[PDB]
Amino acid sequence: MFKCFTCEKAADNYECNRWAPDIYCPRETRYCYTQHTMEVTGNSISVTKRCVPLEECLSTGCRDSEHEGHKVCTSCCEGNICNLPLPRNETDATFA
């Protein structure tokens with residue numbers, strides 16, 4: 001469980017890591033936040049990554065969101081350099 005890259009306004013995780021900006025995550029951050037914005041159909045439109053404390057990663061989960069249009073899922077990491085590309089499937093959590 002280490003830090004990750006602070007991506008922002010990126011078209012895809014691939015190119016995002018391909019460059020790997022020479023920066024460093026903020027303080028009071030142990031977990032890694034991940035937010036991928038997809039289109040209504042199911043295409044990667046944008047993605048954002050940043051470091052966040054356990055508190056911020058207390059409640060997360062990825063799923064299909066077709067309310068207004070674009071579907072974006074949220075999730076956290078548990079390892080170093082978690083800027084890897086995510087799969088493409090339907091998942092459901094309990095979030096009890």
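Residue numbering: from 1, along the chain as shown.
Just so you know, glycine gets a Cβ as well, placed from its N, Cα and C.
Copied over from Swiss-Prot, here are the features:
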DOMAIN    2-96  domain 'UPAR/Ly6'
MUTAGEN   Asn43 to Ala (Swiss-Prot position 88)  Abolishes binding to LRP6
MUTAGEN   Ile45 to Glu (Swiss-Prot position 90)  Severely reduces binding to LRP6
MUTAGEN   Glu66 to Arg (Swiss-Prot position 111)  Increased binding to LRP6
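With DSSP classes pooled into helix, strand and coil, the tally for the domain 'UPAR/Ly6' (2-96) is 7 helix, 25 strand, 63 coil. Cα separation, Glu66 (mutagenesis position) to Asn43 (mutagenesis position), rounded: 13 Å. Spatially close to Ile45 (mutagenesis position) yet at least six residues away along the chain are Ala11, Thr37, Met38, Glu39, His70, judged by Cβ distances under 8 angstroms.
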